[PDB]
Structure formats: C-alpha cells, structure tokens
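Notes to accompany the following structure.
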Amino acid sequence: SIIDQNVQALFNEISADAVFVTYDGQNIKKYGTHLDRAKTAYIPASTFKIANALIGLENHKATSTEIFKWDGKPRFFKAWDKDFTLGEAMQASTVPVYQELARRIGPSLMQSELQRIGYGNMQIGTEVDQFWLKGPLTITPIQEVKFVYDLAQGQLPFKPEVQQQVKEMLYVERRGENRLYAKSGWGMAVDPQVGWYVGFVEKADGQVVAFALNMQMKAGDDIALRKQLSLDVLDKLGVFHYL
Ligand SMILES: [Cl-]
C-alpha cells in the first residue's frame, strides 16, 4: 500500500513516538511510529474541553451563547485576556474559562457524568478544575476517536442540541463540502508529556472519519506540529485533501 508508505514517511521526520488513529464507524486503522500508543491511556489535556462543554450544557451550568467575562486580572496568555463564549474558548483553548465551567459543574456531578458516559477511566480525584491537566483522568486514543465519532453522528448520551452545539464549537475549516472539526491538547504537567490532535472530517453526504493524533511531547517542542502533521496525514490518506 503506497498510501500507507506515504503516511509512514511523514513520521520518518519525527523523533517522538506517535500514533495516528482513524475510525469510520466500522474499522479502526493505526499509523505512526509506536502503534501501541493507540490502546494506551494518557491524560486528555485540553481535548477534555469537548466533554466539559457537553456536561456543562447538558446540566444547565452554561449555554452556548453565555459570555464568560474576564475580570481584568492578567491571565497566563494575553490571548486569554478577553471575554469568551464556550465556543470561542474552545478554539483559543482558554483553560481558565473551562476551569470556571468545571467548578460550576462541581466534583460530584462531574464524577457521576463521566461515569455515566464512560469517558476514559472516569477518575477525577479531588480537584475538579485540574484532573484533565494533571491526571488522574486518562483516556486512550481509540476511546477519543470513538467519542468524537459519536459526537459527529449525534449518538452520545446528551441532548441532540447539546451535541450539535458542541460539535460546531469544534469547527475549524471546510474544503469543498468537506468539514474539519478538531481540538488540540498538550499535557505538559505530566511525564512523559502528551500531545493530542483529535477530531473528525465530515462529508456533505454525512460520512465521517474521526481521527486522533497522539504523540510524546517535550519542553520546547513546536506547538504547531500536532495540527500540521495531522493535516498532512489526512491529506496523504485522501480523507481531507489539500485544495
Ligand atoms: Cl493545546
């Protein structure tokens, strides 16, 4: 399969252990340099924002139009020093906004909801605004792709409109009638560090291919690489051709 060879060559560039998983609703396929990562659990990092948003909307702790106001105290990034909706905060990965959401949900409800939907190992520990950044919550790349595949198809155990609104929070770009939805993550606070790019490509006719890049990161790594590599792979696969 020369297409597989083309994809694997993309990983020849890269010293970090990496896996790229796809799911089309029938079959799981794995690419990369360490395929066992696909069935290994890692902290979700900011990919957890998907589940956080679903849980927050489902349980009336926020709406998709509610503005989370900045209080005026400088945040870690100047990019975060503004008001955000949950969708805007999704694309900017505004951690303090989603920490506020998590505290609205609270530890009892967060724990019962993660158990209800079977998200990863469903463990949150005692800090409701830290568990996706520090652990103990972990999830495998295969679990991630099945989760977002179900989101794409509206088959998660949430209200239809809750799922649809969080789905569009993830929208990145379209090419022709093909749509890319995705969320990055970089679990820096744990060792080894984990890098994620999770999402799906939707065609006009409704067909969906979900994907997850999962790779080892280290201090000083290029922040843009997760998305770039994922787009390069999706193009080589013909799932999301470059225009
Ligand atoms: Cl990120």
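Swiss-Prot numbering applies to chain A: residues 38-280, in that order.
Technique stated in the header: X-ray crystallography, 1.3 Å.
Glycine is treated like the rest: Cβ placed from N, Cα and C.
Residues annotated as active site, acyl-ester intermediate in Swiss-Prot: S83. Here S83 (mutagenesis position) comes close to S130, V132, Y135, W169, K220, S221, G222, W223, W233: these same-chain residues lie at least six apart in sequence, with C-beta atoms under 8 angstroms from its C-beta. DSSP gives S83 (mutagenesis position) a helix state.
Taken from Swiss-Prot, the feature beta-lactam binding site applies to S83, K86, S130, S221, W223, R263. Within its own chain, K86 (beta-lactam binding site) has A126, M127, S130, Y135, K220 as residues 6 or more apart in sequence whose C-beta sits under 8 angstroms from its own.
Record note (Swiss-Prot), mutagenesis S83 to A: Reduces catalytic activity about 500-fold with respect to nitrocefin. Slightly reduces thermal stability. The unchanged residue is displayed.
Per Swiss-Prot, mutagenesis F113 to A is noted as: Reduces catalytic efficiency about 30-fold with respect to oxacillin, and about 5-fold with respect to penicillins and imipenem. When secondary structure is read from DSSP and collapsed to three states, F113 (mutagenesis position) falls in the coil class. Remark: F113 (mutagenesis position) has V132 as non-local neighbours, by Cβ distance under 8 Å and separation of at least 6 in sequence.
Among the mutagenesis experiments that Swiss-Prot reports, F113 to Y is described with the note: Similar catalytic efficiency to wild-type with respect to penicillins, oxacillin and imipenem.
Take the CB of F114 (mutagenesis position) and look out to 10 A: across all protein chains shown you find 12 other CB atoms. For the mutagenesis result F114 to A, the note given in Swiss-Prot is Reduces catalytic efficiency about 70-fold with respect to oxacillin, but similar catalytic efficiency to wild-type with respect to penicillins and imipenem.
According to Swiss-Prot, the experimentally introduced change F114 to I is described as follows: Reduces catalytic efficiency about 300-fold with respect to oxacillin, and about 30-fold with respect to penicillins and imipenem.
Quoting Swiss-Prot on the mutagenesis of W169 to A: Reduces catalytic activity about 5-fold with respect to nitrocefin. Reduces thermal stability. In the three-state DSSP assignment, the secondary structure recorded for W169 (mutagenesis position) is helix. Within 10 Å of the C-beta of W169 (mutagenesis position) we count 27 further C-beta atoms, all protein chains included.
Cβ environment of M225 (mutagenesis position): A82, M254, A256 lie under 8 Å away, each six or more residues apart in the same chain. Looking at Swiss-Prot, you'll find the mutagenesis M225 to T noted as follows: Reduces catalytic efficiency about 100-fold with respect to oxacillin, and about 5-fold with respect to penicillins and imipenem.
Recorded in Swiss-Prot as a mutagenesis result, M225 to A carries the remark: Similar catalytic efficiency to wild-type with respect to penicillins, oxacillin and imipenem. Secondary structure from DSSP puts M225 (mutagenesis position) in coil.
Checking the recorded positions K86, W223, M225 against ligand 1, the ones whose Cβ sits under 6 Å from it are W223. Working note on the binding-site residues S130, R263: by count of other C-beta atoms within 10 Å of each C-beta, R263 ranks first. Sitting within 8 Å of the Cβ centre of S83, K86, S130, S221, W223, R263, and not among those site residues for beta-lactam, are the Cβ atoms of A82, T84, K220, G222, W233, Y234.
In this structure, the CA atom of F114 (mutagenesis position) is 20 Å away from the CA atom of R263 (beta-lactam binding site).
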